[PDB]
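Novice: Just passing along the structure, written as structure tokens.
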Amino acid sequence: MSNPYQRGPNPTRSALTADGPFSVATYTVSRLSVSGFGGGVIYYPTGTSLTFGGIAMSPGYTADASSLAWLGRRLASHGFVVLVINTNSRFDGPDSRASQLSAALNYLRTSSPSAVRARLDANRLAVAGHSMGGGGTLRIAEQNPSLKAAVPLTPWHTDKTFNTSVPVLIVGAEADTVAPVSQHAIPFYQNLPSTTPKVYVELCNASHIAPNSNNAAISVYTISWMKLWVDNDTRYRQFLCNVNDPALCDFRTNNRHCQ
């Protein structure tokens with residue numbers, strides 16, 4: 001076997017900025033059915049009988065899974081099972097959101113409808129989250145080394161050091177005034193262990209709400225990082241190596257993923 005996990009056509013930067021090749025179905029996880037997180041929406045591939053890796057995603061300065069619907073759908077369409085949670089509360093802090101992400105991942109493994117479980121390879125799991133949720137991503141990554149990848153988006157957290165070996169790609173927003181890049185995203189990046197694969201990208205002319213609507217840069221880098229590590233799909237290395245992107249105002253990496 002070459003790469004059992006590889007999915008979809010050969011990628012072009014262009015295709016990575018709109019919904020991908022797989023058809024997508026959704027399933028609402030009602031708040032009324034689960035314990036350690038609010039509800040959620042699972043986005044998953046139909047029209048295929050391959051299994052995909054799984055992603056749990058936390059919303060940002062709200063409880064609403066709808067705020068990241070575009071990106072749950074987006075990642076799904078490129079070949080993922082994606083559970084976007086609602087949080088228990090509007091005001092849940094990063095560490096509680098880490099708990100909720102944990103619960104959503106267990107939900108995916110143990111509790112999802114048969115339609116979903118069928119598309120899912122529960123051995124290949126990753127996390128993403130906006131803001132507060134992004135801080136959660138770092139915490140949960142620190143606690144579960146078996147996660148494939150973490151993608152914090154304009155992350156916010158009071159703690160600055162996370163001891164994780166999970167590959168991290170952080171998206172900062174240059175004009176973010178709620179989680180300023182130099183007090184949040186960049187410290188997170190710098191404090192990760194030296195041996196962990198990591199990338200920081202900073203969106204020019206974007207604020208904390210940048211992840212809340214369709215966004216080409218967030219799309220390209222999130223899809224590529226997920227593909228690279230969840231799927232071991234090195235065809236995605238090209239979007240994360242020798243990067244040159246006018247959308248970006250900063251780019252930092254230890255370049256372990258270009259090996």
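Numbers here mean position along the shown chain, with the first residue as 1.
Recorded method is X-ray crystallography, 2.0 Å.
Yeah, the Cβs are placed from backbone N, Cα and C, and that goes for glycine too.
According to Swiss-Prot, the poly(ethylene terephthalate) binding site annotation covers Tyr61, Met132, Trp156, on the basis of similarity to another entry. Quoted from Swiss-Prot for the published mutagenesis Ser131 to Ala (Swiss-Prot position 165): Loss of catalytic activity. Annotated active site, nucleophile per Swiss-Prot: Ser131, in sequence order. Positions annotated as active site, charge relay system by Swiss-Prot: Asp176, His208.
Describe each of these features in terms of where it is and what it packs against.
Specialist: For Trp156 (poly(ethylene terephthalate) binding site), the count of additional Cβ atoms within 10 Å of its Cβ stands at 25 [all protein chains shown]. A coil conformation is recorded for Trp156 (poly(ethylene terephthalate) binding site) in the three-state DSSP classification, outside any helix or strand.
Under the three-state DSSP scheme, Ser131 (mutagenesis position) falls in the coil class. Contacts of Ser131 (mutagenesis position) defined by a Cβ separation under 8 A and a same-chain sequence distance of 6+ are given as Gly60, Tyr61, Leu153, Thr154, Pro155, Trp156, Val178, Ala179, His208, in order along the sequence.
Within the same chain, the residues at least 6 positions away from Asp176 (active site, charge relay system) whose Cβ sits under 8 Å from its Cβ are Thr154, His184, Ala185, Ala206, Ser207, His208, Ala210, listed in sequence order.
Under DSSP, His208 (active site, charge relay system) is assigned to coil, being neither helix nor strand in the three-state scheme.
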Novice: Under 8 Å between C-beta atoms and at least six apart in sequence, can you list the same-chain neighbours of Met132 (poly(ethylene terephthalate) binding site), or say none if there are none?
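Specialist: Within the chain, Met132 (poly(ethylene terephthalate) binding site) has Cβ neighbours under 8 Å at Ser58, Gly60, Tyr61, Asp92, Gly93, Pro94, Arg97, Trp156, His157.
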Novice: Note down the number of other Cβ atoms within 10 Å of the Cβ of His208 (active site, charge relay system), including every protein chain shown.
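Specialist: A count of 20.
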Novice: Using DSSP reduced to three states, classify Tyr61 (poly(ethylene terephthalate) binding site) as helix, strand or coil.
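Specialist: The residue in question, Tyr61 (poly(ethylene terephthalate) binding site), is coil (DSSP, three-state).
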Novice: Taking DSSP as the reference, which of helix, strand or coil describes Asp176 (active site, charge relay system)?
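Specialist: Its secondary structure by DSSP: coil.
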Novice: Max Cα distance spanning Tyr61, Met132, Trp156 (poly(ethylene terephthalate) binders), Å?
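Specialist: Greatest Cα-Cα span of the listed binding residues: 10 Å.
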